[PDB]
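**Student:** Sending over a structure as C-alpha cells; questions will come in a sec.
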Amino acid sequence: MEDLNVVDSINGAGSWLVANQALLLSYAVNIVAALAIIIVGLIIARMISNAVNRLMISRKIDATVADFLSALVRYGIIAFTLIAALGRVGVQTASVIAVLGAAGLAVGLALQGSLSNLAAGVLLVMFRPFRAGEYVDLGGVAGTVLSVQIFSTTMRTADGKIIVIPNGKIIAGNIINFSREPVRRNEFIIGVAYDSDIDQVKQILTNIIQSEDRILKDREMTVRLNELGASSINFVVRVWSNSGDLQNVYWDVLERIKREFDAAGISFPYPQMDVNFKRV
Amino acid sequence: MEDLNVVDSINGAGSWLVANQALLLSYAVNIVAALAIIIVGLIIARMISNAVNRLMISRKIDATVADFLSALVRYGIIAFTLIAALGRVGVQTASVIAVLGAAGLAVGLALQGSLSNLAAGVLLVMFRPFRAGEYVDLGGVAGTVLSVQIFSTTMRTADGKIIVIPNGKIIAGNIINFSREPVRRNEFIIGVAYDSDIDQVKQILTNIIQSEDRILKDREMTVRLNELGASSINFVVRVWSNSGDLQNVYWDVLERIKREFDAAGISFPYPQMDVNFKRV
Amino acid sequence: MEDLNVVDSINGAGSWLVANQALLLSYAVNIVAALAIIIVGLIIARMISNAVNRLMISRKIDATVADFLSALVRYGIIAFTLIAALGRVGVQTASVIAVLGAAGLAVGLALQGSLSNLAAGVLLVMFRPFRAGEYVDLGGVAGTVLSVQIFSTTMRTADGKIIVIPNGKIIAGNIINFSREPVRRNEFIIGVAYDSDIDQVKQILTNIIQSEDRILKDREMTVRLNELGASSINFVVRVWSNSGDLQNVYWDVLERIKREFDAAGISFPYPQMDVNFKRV
Amino acid sequence: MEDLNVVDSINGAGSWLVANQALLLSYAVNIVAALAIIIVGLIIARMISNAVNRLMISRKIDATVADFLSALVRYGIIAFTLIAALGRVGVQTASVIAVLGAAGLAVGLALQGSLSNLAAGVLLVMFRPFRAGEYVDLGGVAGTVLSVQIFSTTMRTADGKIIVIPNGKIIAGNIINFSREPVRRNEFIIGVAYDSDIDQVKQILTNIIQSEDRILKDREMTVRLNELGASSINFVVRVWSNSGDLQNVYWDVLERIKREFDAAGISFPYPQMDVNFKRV
Amino acid sequence: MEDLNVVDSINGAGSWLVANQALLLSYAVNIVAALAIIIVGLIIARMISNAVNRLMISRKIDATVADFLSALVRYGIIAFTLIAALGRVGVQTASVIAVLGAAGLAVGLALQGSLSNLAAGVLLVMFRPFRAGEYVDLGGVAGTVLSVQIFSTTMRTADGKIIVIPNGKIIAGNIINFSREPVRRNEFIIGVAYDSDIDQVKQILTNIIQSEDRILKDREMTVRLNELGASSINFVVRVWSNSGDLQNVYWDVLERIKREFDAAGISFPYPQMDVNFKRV
Amino acid sequence: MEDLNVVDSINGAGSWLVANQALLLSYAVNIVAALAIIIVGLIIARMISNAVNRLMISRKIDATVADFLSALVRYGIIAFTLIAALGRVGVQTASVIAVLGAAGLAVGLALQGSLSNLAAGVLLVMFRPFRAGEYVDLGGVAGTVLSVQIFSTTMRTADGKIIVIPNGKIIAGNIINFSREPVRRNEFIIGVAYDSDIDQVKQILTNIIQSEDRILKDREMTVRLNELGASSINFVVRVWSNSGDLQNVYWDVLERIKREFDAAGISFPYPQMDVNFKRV
Amino acid sequence: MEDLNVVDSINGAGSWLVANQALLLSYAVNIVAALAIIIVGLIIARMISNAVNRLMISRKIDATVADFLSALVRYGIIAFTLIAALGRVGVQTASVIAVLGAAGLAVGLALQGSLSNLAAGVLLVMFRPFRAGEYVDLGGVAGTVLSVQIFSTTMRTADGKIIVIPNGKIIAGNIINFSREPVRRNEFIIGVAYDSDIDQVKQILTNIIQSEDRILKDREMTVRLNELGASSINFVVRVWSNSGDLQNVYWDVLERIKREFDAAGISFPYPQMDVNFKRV
C-alpha cells in the first residue's frame with residue numbers, strides 16, 4: 001500500500017489502509033457529520049432567536065426580558081448541538097445529560113405552583129361553576145365577578161375595591177353562589193324582659209309578617225322562643241324571600257318591630273346586674 | 001469496481017462498494033426509514049388533531065382552548081417523530097429525552113392536586129358513605145346534598161345558598177351523617193337561684209317530660225344538677241327522640257318550662273354582683 | 001443470483017441475496033414477530049376487558065365508571081403492544097417510555113394520600129389498639145366504635161350522630177382508650193368565702209366521701225385547698241372509681257355537697273366587687 | 001443441505017442450516033431457557049406463598065389479609081418471571097419496568113409516614129432518653145410510661161386514662177423528664193392591700209419557710225415583691241425541694257399562709273372598683 | 001513478526017501484532033484521545049474561570065464570593081473532563097454520574113424556593129396587574145409601590161417606612177388595587193337612645209348628605225337602622241365618592257353630625273347597666 | 001467431530017463443537033463464574049454479619065434489634081449476589097433493580113427528618129453559636145444548657161426540669177444568647193392619678209436611680225411619661241446594668257418606689273368607673 | 001498447539017490458544033487493569049484522607065468529627081474503586097449504583113433546608129437590601145444588625161440581647177428598613193368628654209404643633225376628630241419628622257398636651273357607666 005511509505009514510515013510494514021479502510025473511515029464520517037450538524041444548528045438558532053422576537057413583539061412584551069430570554073434559549077439550543085457532536089465522536093456525555101436533567105427538574109419544581117393556577121383556570125372554564133355576570137364569594141372574599149382568565153380572576157368588592165386572586169388558590173377553596181338560587185331564607189333574633197307575655201309578642205310578630213307581601217307564605221314562617229340568656233329571653237324568626245329584595249325586607253321588618261313593640265308596651269332591657277348591699 | 005473511477009477518482013484504488021456494500025447501504029436504509037416515519041407521523045397528526053375536535057365539539061367546549069390544545073398536541077406528536085429520525089441516523093438524543101421527561105414530571109406535579117379530587121370522587125362513589133338525597137355535614141359545612149360528581153360535590157345550605165366543594169378536600173376531612181340514624185339525643189341546660197328547691201324543680205321537669213309522647217321513654221331520660229356556677233346553679237337534661245321532630249320538641253319543652261317555672265314561683269336570676277360600701 | 005435480474009436490474013451486478021441473506025432476513029423476522037405480537041395482544045385485551053367486567057359486576061359497582069375504566073385499561077394495554085413493535089423494527093421509543101413514566105409518577109402522587117389510609121388500616125388491624133366493641137376517642141372525636149375497615153372507620157357519637165373518618169388521619173393522631181382501663185380518677189373544685197373554716201369543711205367533705213361505697217378507699221382520696229382566687233378560696237378533691245359508675249357518682253356527690261353546705265351554714269359567694277364612694 | 005428440500009422448497013437454493021446454524025439455534029436456546037425459567041418460578045411462587053402463611057399463622061394474624069397478601073405477592077413474583085422471558089426472546093420491556101417502578105415509588109411515598117415511626121422507635125431505643133418506669137411529658141401529654149415499642153408508645157394518664165401516640169410524632173417534639181432530676185424549684189404568688197406592711201409580711205413568710213424542713217435551706221429561698229397590679233400588690237416566692245414531696249409541700253405552705261395572715265391582720269382584697277357619684 | 005522476539009520472548013510463537021493490530025491499537029487511540037481532551041479542558045477552564053471574573057467585576061460584586069465561585073466551577077468542569085477520560089478507556093463511571101446527579105437534584109431543591117420568586121417576577125411583569133406609580137395592598141401590607149424587579153418588590157408605607165417583600169410570596173396572595181378604580185363607597189355606624197325618633201334623625205342625616213356635593217347623588221345613598229344592640233340602637237349609612245376625597249369627606253360628615261345632633265337634642269348614650277337594689 | 005455421534009445423534013451431521021467452541025464455552029464460563037461469586041458472597045455475608053455484632057456489642061446496644069438488623073443486612077447482601085449471577089447468565093433484572101431502588105428511595109424519605117437533626121448538630125458544632133456553659137433560649141424554651149450532641153441537645157430549666165429537643169428543630173428557629181452580652185437594658189411602667197404632679201414624680205424617680213450604683217450612669221437613663229391611659233396616666237423608665245445583677249436591681253427599685261411614693265403623698269389608683277344616677 | 005497437551009489434556013484436540021488468543025487474553029487485560037486501578041485508588045485515598053486533615057486543622061475544627069469524616073470519605077472512595085473493578089470483569093453492578101444513588105438523594109433531601117440558608121445568604125449579599133450598620137426589623141424581630149454571613153445573621157436587640165436567625169428564614173419573610181428613609185410620620189390619639197368644644201381643642205393642638213420646630217411644616221399636619229367613641233370622643237393627629245428625633249418629639253408633645261388641657265379646663269374622662277336605680 002502507498003499508505004505508510006509516502007506519508008509515514010514503514011511501521012511494521014503492516015499497511016493498514018486497505019486492511020482497515022472501513023475502520024479508519026468511520027472516524028471521518030463521524031467527524032464530518034458532527035461538524036455539519038453543528039453549523040446547521042447554529043444558523044437555525046440564530047434565525048429562530050430573532051424570529052420569535054419578530055412574532056412576539058406584536059404582542060404585549062417588555063424588551064429587556066424579551067432579549068434576555070431569546071438569547072438564553074438560543075444559547076441552550078447551541079449547547080444541544082454540541083453534546084450531539086461529542087456523542088458521535090464517541091465520548092461519554094451521560095454526566096452532562098444527568099446534570100442538565102437535574103436542572104430541568106429543579107426549574108419545573110420552582111414554577112410548579114404558578115403552573116397550578118393555569119390548570120385551575122382551564123378546569124373552571126370547562127366546568128363553568130360561576131360566570132362573570134354573577135355575584136358570589138370564594139371564601140372570605142365576597143363581591144361580584146368582573147373577569148376570569150389565564151391565571152387569575154378579577155372581581156369587584158361591594159365597596160368597589162378591585163381585587164385579584166390566583167386561580168389555583170380558589171379551586172382549592174370552597175365556593176358559594178348566590179345568583180344561581182333565586183330565593184333565600186332570613187333569620188332574626190330578639191331579646192326581651194322575662195315578665196313579658198310570649199303569646200302577645202308571638203301573635204304580634206305574626207301579624208307583621210302577615211302584613212308583608214314579599215315573604216313567601218307558601219314556605220314556612222317559623223317563630224319560636226329560641227333559648228334563654230342571662231339578661232333577656234331571646235326569640236328567633238325565619239322567613240324566605242327572593243334574593244333581590246332580601247336585604248330591603250330585612251331592614252323593613254326591624255323598623256316595624258321597633259314601632260310595634262313600644263306600642264305594645266314591651267321593652268328591650270339593658271344589661272341587668274343584680275346586687276346585694278351591706279355597709280362596713 | 002465501477003465505484004471510484006466514474007463518480008470518484010481512484011482513491012487508493014481501494015474500491016469500497018463491493019467490499020462494504022452492506023455497510024454503505026446501512027446508512028441509506030436508516031435514512032429512508034426515517035423520512036418515511038416522519039411524513040406518516042405528520043399526516044397522522046394532522047388528521048387526528050382535527051378528528052379530536054370533530055369528536056369533542058359535540059360535547060360542551062370552548063373554541064379557543066379547544067384549538068389551542070389540539071394544535072399544541074399536534075405539534076408535540078410531530079416532535080416525537082423527529083427524535084425518532086435522529087435516533088435512526090445515530091445521534092445521541094438522550095439529553096432531549098431527559099429534558100422533556102423533566103417537563104412531564106413538572107406538569108404532573110402542577111396538576112397533582114386537582115387530580116387528587118378525581119381520585120376522591122371515584123372512591124366515595126364506590127363506597128357510597130352518603131347519597132344525594134341525604135342530609136349531612138362535611139365539617140363546618142352543613143346542608144343537604146344536591147349532587148356529587150367528577151371533581152366536586154354540590155349541596156344546599158339551610159339558608160338555601162348553594163355551595164360547592166372539591167372532592168379531594170372532603171375525603172380528607174371527617175364526615176357526619178344524620179339521615180343514616182333515625183333517632184338522636186338532645187340536651188338542655190338551666191340556671192336558677194341557689195335557694196330554690198332542687199327536688200321540686202326535678203319532679204316538675206320530670207312531669208313535663210312525662211307529658212311528652214315524642215320522647216323515648218324506653219331510652220334513658222336523665223335529669224341532674226350538672227354543676228355549680230358563679231351566678232346560678234345549673235341543671236342539665238337529656239332525652240332521645242326521632243331526628244325529624246328533634247328541633248320541634250326542643251322548642252316545645254322550653255316554652256313549657258318557662259310557663260311552669262313562673263307558676264312554681266321559681267326564677268332565673270340575673271348576673272349578681274355583690275358589693276361592700278364605704279364612704280370616703 | 002436470481003435476485004437482481006428478475007425483480008430488479010443488475011445494480012452493480014452485486015447480487016446481495018446470497019451474500020447477505022441473514023441480514024436481509026433479519027428485518028423480516030423482526031416484522032413478522034412484531035405484527036403477531038400486536039394481534040395477540042389485541043385479542044387478549046378485548047377478552048380481558050370484558051372478563052374483568054364479568055367478574056366485578058357481581059360485586060357492588062357503578063356501570064358508567066366500570067365501562068370507562070375497562071375501556072381505558074384496554075386501550076392502554078394496546079399501546080404497550082404498539083411500542084414493543086416499534087422497538088423490534090429498531091426505533092427509539094425511550095422518549096415515549098419517559099413521558100408515560102412521568103404520567104405514572106404524577107398519578108401515583110395524586111392518589112398517594114388516599115393510599116395512605118389503606119396503609120393505616122392494615123397497620124391498625126394487625127396491631128388492634130382498639131376494637132369495635134370498645135369506646136374511645138381519636139382526638140376531638142369521642143364516641144363508640146361501630147366498625148373499622150378498608151380506608152375508613154365508623155363510630156357513633158354520644159348524641160348518636162354517626163361519624164366517619166379516614167384511617168390515615170387517625171393513625172397520625174394520638175389515641176385514648178377508656179374501655180381498656182377499668183377504673184379512673186375524678187376531680188372536683190369548690191369555692192367559698194374566706195371567712196369560713198377550712199377544717200370544718202374538710203372533715204365534712206371527708207365524711208361524705210366516707211359515706212360512699214363506690215369510691216376506692218384503698219386508693220388515695222385527696223382533699224386540699226388547691227389555691228386562692230379573687231372572689232373565693234378554692235378547694236379541690238380527688239377520688240378513684242370504676243369507669244362504669246364514674247359519671248353517676250360524680251353527680252351524686254355534688255347534690256350531697258349542696259345539701260350539706262347549707263346545713264353547715266357555709267355559702268358559695270357571688271362575684272364580689274368592692275367600692276369606694278365619693279360625691280361630686 | 002437437507003434443510004430446504006424436505007421440510008421446505010428450494011428457496012433460492014440457499015441452504016441456511018449449516019451456514020447459520022448458530023444463528024438459527026440462538027432463538028431456540030433463548031426459548032427453552034425462557035420457558036424453563038417460567039415454570040420454575042411458578043412452582044417456587046406456589047410453594048413460597050403457602051410457606052409464608054405456614055410461618056406467619058403461628059404469629060398473631062388475620063386470615064383475610066393473610067390470604068390476600070400471600071396471593072398478591074405470589075402473583076407479582078409470577079409477573080417477574082414473565083418479563084424475564086420476554087426479555088430473552090428480545091422484546092423491549094423497558095416501558096413495563098418504568099411503570100412498575102413508578103408504582104413502587106408511589107407506594108413507598110404512601111407508607112413513608114408510617115415508616116418514619118419505625119425509624120423513631122429504633123432511634124429512641126438506642127438512645128434511651130426515657131424509660132418505661134419513668135414519668136415524663138412529651139408535649140401537652142403528661143403521664144407515666146407503660147411501654148414503648150415498634151411504632152407506638154404507651155403511657156398512662158394521671159387520671160388513669162390510657163393513651164397511645166406514634167413514635168414518629170414524639171421524636172419530632174420536645175421532651176421533658178421529671179424522674180431524671182431529683183429536686184425541683186417551686187413558685188408562689190400572692191396579692192394584698194397596698195396599705196399593708198411589706199416588711200411584716202416578708203418576715204412572716206420567712207418564718208414559715210424556716211419552719212419547714214423539706215425545703216432546701218442550702219439552696220436559695222427568694223422572697224420579693226414581684227410587681228404591682230391594679231387591685232393589689234403582688235408577691236412572689238421561690239423554693240427548692242425534692243420532686244417526690246413537691247406537691248405536698250406546695251399545698252401545706254398555702255394553708256399555713258392563710259392561717260398566719262388572718263392572725264397577722266392582713267387581708268387579701270377583692271377586686272376594687274372606684275367610682276364618682278353624681279345625680280341627674 | 002518482529003513483535004515477540006525483540007521486545008518480548010517467543011510467547012507461544014503466536015505473533016499478535018499483525019494478527020490483532022486494530023485491537024491493540026484501539027487502546028492507544030482511546031488513550032491519546034483521552035489525555036488530549038484532558039489538557040484542552042484544563043486550559044479552557046483556566047481561561048474561562050478568569051474570563052467570567054473579568055466580565056462580572058464590572059458589575060456589582062463581592063470579591064470573596066466571586067473568587068470562590070469561579071474557582072469552584074473551574075474545578076467542577078475539570079472533573080467533567082476526567083470522567084470522560086475514564087469512560088474512553090472503558091471504565092464504569094455510572095455510579096459517579098448517579099451521585100453527582102443526586103447532588104444536583106439536592107441543590108436544585110434547596111434553591112427552589114428562591115427561584116420561585118424569579119418566576120413570580122417575570123409573570124407579574126408581563127401581566128402588569130399593578131404599576132409602581134399606583135397605590136395598593138398585597139394582603140396585610142398596604143402602601144404605595146416604589147419599584148418592582150428581579151426577585152423582590154419595593155413599596156412605601158403610609159408612615160413612610162420602606163418595606164420589601166419577595167415576589168414569590170405576593171403572587172400567591174390576593175391582591176387589591178385602589179388606583180384602578182376612581183370611586184368607592186363609604187360606610188358609617190351610629191348608636192343612639194331607644195327613645196329618640198328615628199324619622200327625625202333620618203331626615204336630618206339626609207339633609208346633611210344632601211348638603212354635600214362630593215357625594216354621588218346619582219349613586220345610591222342608603223340610610224337605615226341597621227340593627228339593635230344592648231346599650232344603643234344602631235344606624236348605618238352608605239355613600240359613594242371619588243377615591244381621592246374619600247377620607248376627607250369621611251371626616252367632614254362626622255363633625256357635621258356631632259354638631260347637628262346636639263342641636264337636635266339627640267344624644268349618644270354611655271354604656272347603660274340596670275340594677276336592682278336590696279339591703280341585707 | 002466426536003461431539004454428535006457419541007453423546008448425541010448425527011443431527012444434520014453439522015458438528016458444532018469445533019465450529020463454535022468459543023460460543024458453547026461462553027455459557028460455561030458465565031455459569032462457573034456466577035456460582036463461584038455466589039458462594040464467596042455467602043461466606044462473606046455470614047462472617048461479616050457476625051463480625052459487626054462482635055464489634056458493636058462492646059458499645060451500648062439492645063440484643064433483639066442487633067440480631068434483627070445483622071440478619072436482615074446479611075440477607076440483603078445475599079440478594080445482591082443472586083442478581084449478579086442472573087445477570088451473567090444473561091437475564092434481564094432491570095425490573096428488580098428498579099423496585100429495590102424505589103424501596104431505597106422510600107426508606108430514605110422516611111428517615112429524612114431524623115437525618116436532618118444530624119446535619120443540624122454538625123453545623124452548630126463547627127459554628128459554636130452557643131456553648132454548654134452558657135445560658136440561652138431557643139424560642140419559647142429558656143434555660144441553661146447541659147450538653148449538645150449527635151441528634152439532640154440537653155438543657156436545664158430554671159425550675160430545674162430537664163428538657164431535650166432535637167437539633168433539626170432548633171437550627172430552624174431563632175436563637176438568643178444572654179451570656180454573650182454582659183449588660184442589658186431594663187424597663188419599668190407605672191400608673192398614677194391624673195392630678196398628681198409629673199415634675200415632682202420625675203425628679204423623685206431620678207433621685208432614686210441616682211441613688212443606685214449598679215446602674216450605668218454613662219449609658220442613658222430615660223424617664224418619660226410614655227402615654228396617657230384610661231384609669232391612670234402611665235410612666236416608663238429605662239436603665240442599663242450588668243446581666244448578673246439585672247434581676248436584683250429590678251426588684252430593689254420597685255420597693256424603693258413604693259416607699260417613696262407614699263412618702264410623697266402620691267397614690268396608685270384603682271380602676272375608676274364613673275356613673276350617673278337616676279331613680280325610676 | 002502446546003496449550004492442551006502440557007498443561008491440559010487433549011480436550012477434543014481443539015487447541016484454543018492460537019484460535020482464540022485475543023478472546024482468552026481479554027479476560028487477563030480486564031483483570032490486570034482492575035487490580036491496578038484498585039491499588040492506586042487505595043494509596044490515593046490514604047494520602048488524601050490525611051491531606052484534607054492537614055489543610056483543615058489550620059482552620060477552626062473539632063478533632064472527633066474531623067477524623068470521622070476523613071475516614072468515612074476515604075472508605076467511600078475505596079468503594080468506588082471496587083465497583084469499577086467489578087464492572088471491568090463484567091459483573092452487573094447497576095443495582096449497587098441504584099441503591100447508592102437513592103442514599104445520595106436521601107441525604108441531599110435531609111440537608112436541603114440547611115442548604116437553603118446558604119442560598120439566601122449569597123442572594124442578600126449581592127442584593128444588599130440592608131447593611132450591618134443599619135437598623136431594621138425582619139418581622140417580629142426588631143433591632144440593629146451586627147453582622148451577616150454564611151448561613152446566619154447577627155443583630156442586637158434594643159434591650160441589648162443578641163439574637164441570631166438563619167438566612168433562609170429571613171429572605172422568605174417581609175423586610176423593613178428604617179435607616180434608608182430619613183423622615184417618618186407619627187400618629188396620636190386622644191379622648192375627651194362629649195361636651196367639650198372641638199374647635200377650642202383643635203386650635204389648641206394646632207398652636208402646640210406650631211410651637212415645635214422639628215415638625216415638618218412643609219409636610220401635612222392633620223388634625224381631625226377621627227371617630228366618636230363610647231366613653232369619650234376620640235381625636236387623631238398626624239405629623240412628620242426626622243427618624244432620629246421621632247421618639248423624643250413623640251414624648252414631648254404629650255407632656256405639652258397634658259399641661260395645656262388642664263389649663264384649658266378640658267378633661268379626659270374615666271370609663272363612664274350609666275345606671276338606673278330601683279329598690280326592691
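So this one's electron microscopy, 4.1 Å, going by the header.
Note: Cβ is positioned from N, Cα and C throughout, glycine not excepted.
When I checked Swiss-Prot for this same protein, it listed these features:
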| type | residues | note |
| --- | --- | --- |
| MUTAGEN | D:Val40 to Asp or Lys | Normal growth stops, without cell death, due to increased membrane permeability to potassium ions and protons (permeability tested only for D substitutions) |
| MUTAGEN | D:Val40 to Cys, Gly or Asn | No detectable phenotype |
| MUTAGEN | D:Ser58 to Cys | Readily forms disulfide bonds with cross-linkers, suggesting that individual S-58 are only 3 Angstroms apart in the closed state, versus 33 Angstroms apart in the open state crystal structure |
| MUTAGEN | D:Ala158 to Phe | Decreased conductance, due to decreased diameter of the channel portal |
| MUTAGEN | D:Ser267 to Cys | Provides biochemical evidence for heptameric structure upon cross-linking |
**Student:** Taking every protein chain in this structure into account, which of the mutagenesis positions D:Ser58, D:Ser267 has the most other Cβ atoms within 10 Å of its Cβ?
**Tutor:** D:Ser267
**Student:** With a CB cutoff of 8 A to chain G, go through the mutagenesis positions D:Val40, D:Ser58, D:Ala158, D:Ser267 and name the hits, or write none.
**Tutor:** none
**Student:** In whole Å, note down how far the CA of D:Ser267 (mutagenesis position) lies from the CA of D:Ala158 (mutagenesis position).
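**Tutor:** That comes out at 35 Å between the alpha carbons.
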**Student:** Under DSSP, is D:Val40 (mutagenesis position) part of a helix or a strand, or is it coil?
**Tutor:** helix
**Student:** Would you kindly determine which mutagenesis positions in the set D:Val40, D:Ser58, D:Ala158 have their Cβ under 8 angstroms from any Cβ of chain C, listing them in sequence order or replying 'none'?
**Tutor:** D:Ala158
**Student:** Near D:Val40 (mutagenesis position), which residues of its chain come within a Cβ-Cβ distance under 8 Å, counting only those 6 or more away in sequence?
**Tutor:** none
**Student:** What does the structure give for the C-alpha distance between D:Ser267 (mutagenesis position) and D:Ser58 (mutagenesis position)? Integer Å is fine.
**Tutor:** 72
**Student:** Under DSSP, is D:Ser267 (mutagenesis position) part of a helix or a strand, or is it coil?
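**Tutor:** DSSP assigns D:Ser267 (mutagenesis position) to coil.
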**Student:** Specify the count of other C-beta atoms within 10 Å of the C-beta of D:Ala158 (mutagenesis position).
**Tutor:** 12
